[PDB]
Structure formats: C-alpha cells, structure tokens
Protein chains: 2
Amino acid sequence: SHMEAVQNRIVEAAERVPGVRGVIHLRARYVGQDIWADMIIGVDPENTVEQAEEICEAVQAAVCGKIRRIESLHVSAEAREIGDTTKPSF
Amino acid sequence: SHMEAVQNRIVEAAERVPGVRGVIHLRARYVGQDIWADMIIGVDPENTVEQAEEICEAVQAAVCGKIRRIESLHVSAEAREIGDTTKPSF
Ligand SMILES: [Zn+2]
Ligand SMILES: [Zn+2]
C-alpha cells in the first residue's frame, strides 16, 4: 500500500544513520497531501540521553531530506541491546 | 474538559516519579470507555538510555496504577536540562 511504501522509505533512511539500532515504532498519516509521522528508534543503551537525542535529530534530518511529502516528523529513542528480540522492529 | 482532567492526573502521577523532569509530550484518546495514551517525559541528559528506560517503566507503572481507565500507556524519554525552556511541558 501507499502508507506501507512511505513507511519502508522512512525505515530505510533512518537505519542508514550512524547509531540507529532499528526502528522500533513508527506511525504516520496523511493530512491532505502531506505526511505527519512519529517514530521511535533503538539506540545503544549505554549512550547518554544527550547522545541519543543527537542521533534522533540526525534521523529527523535524514528522513525529512529524503522524503519531500513529510511535513512533520518527531523522532525519539529507546534502548535496544544487540541481538534484542524483546522489542518490535521494522 | 474530560480529557484535560485525565491528562492533568497523568502529568501529576508521572512528575512524582524519581528522575522525571516534566512531561514534554502527552496524547490520549478514549477507545470506548478506556483510555489509550502515549507520553514522553524529560530526563537528565547525562542519564544513560538504560537508566532513562527504567524511569519510563516506573512512570508507566505509576500512572497505570493511579488511573484505572487507562488500558494502554507507552512512555518514552527525551533530554531535559535544568531550567530548560527549549521544549514544551505540561
Ligand atoms: Zn519531542
Ligand atoms: Zn516503545
């Protein structure tokens, strides 16, 4: 579907960013022709919150830069341990 | 309003939890008689993501325990520096 393809592009762009350990949560909607989205990435649990927020900002910039129809994107982080099977992923 | 009072109770419960530096984002809806909500707390930027996630889990437990109609609550964290005016708050 339309949304599924957009979500796939968001996930691909985010996962290229240094420090990203997968996308854990992602929701998006159209508002008219534009996309509004909210996403949560995994990051190294030993990162500081400060470090994680820099990664989030980099993801925001990357995703917004690659996908023109996204009007609004919020990115936040949660822990994701290497070989984590306890959290969802995209 | 109905939702405003519920949101006020969520914020009060969350802000009592050790390590919480304010609620930055909160959205909630009714699904039938039950509430579904998503919230983002501020935490010390020097906390590890691991530490921040323990705070989030404590907030989840606290809020769910105080407000019976909440069926589903997701809690995540962002940085909030002391005397921060750069992020919204409740
Ligand atoms: Zn935010
Ligand atoms: Zn989560």
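FYI, residue positions are counted from 1 along the chain as it appears here.
Header lists the method as X-ray crystallography, 2.0 Å.
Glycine residues also receive a Cβ, built from the backbone N, Cα and C atoms like all the rest.
What Swiss-Prot says about this protein:
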BINDING   B:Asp38, B:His74  Fe cation 1 binding site
BINDING   B:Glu78  Fe cation 3 binding site
MUTAGEN   B:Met39 to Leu (Swiss-Prot position 250)  CTD behaves like wild-type
MUTAGEN   B:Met39 to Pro (Swiss-Prot position 250)  Severely impaired magnetic response, cells make very few, small magnetite particles, less MamB and MamM protein accumulate. CTD no longer dimerizes, CTD has cannot fold properly and is unstable
MUTAGEN   B:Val49 to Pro (Swiss-Prot position 260)  CTD dimerizes, binds fewer cations. Loss of magnetic response, still stabilizes MamB
MUTAGEN   B:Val49 to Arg (Swiss-Prot position 260)  Loss of magnetic response, still stabilizes MamB, CTD dimerizes, binds cations, dimer interface is tighter and twisted
MUTAGEN   B:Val49 to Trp (Swiss-Prot position 260)  Significantly reduced magnetic response, many fewer, much smaller magnetite crystals formed, still stabilizes MamB, CTD dimerizes, binds fewer cations
MUTAGEN   B:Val49 to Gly (Swiss-Prot position 260)  Nearly wild-type magnetic response
MUTAGEN   B:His74 to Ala (Swiss-Prot position 285)  Wild-type magnetic response, no change in magnetite crystal size, number or shape
MUTAGEN   B:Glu78 to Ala (Swiss-Prot position 289)  Nearly wild-type magnetic response, fewer magnetite crystals of normal size and shape
* From the Cα of B:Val49 (mutagenesis position) across to the Cα of B:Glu78 (mutagenesis position), what is the distance in angstrom? -> 9
* Cβ-Cβ under 8 Å from B:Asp38 (Fe cation 1 binding site), same chain, 6 or more residues apart: which ones? -> B:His25, B:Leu26, B:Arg27, B:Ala28, B:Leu73, B:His74
* Structure fact -> Within the same chain, the residues at least 6 apart in sequence whose Cβ is under 8 angstroms from that of B:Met39 (mutagenesis position) are B:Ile10, B:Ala14, B:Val23, B:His25, B:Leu26, B:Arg27, B:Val59, B:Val63, B:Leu73, B:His74, B:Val75, B:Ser76
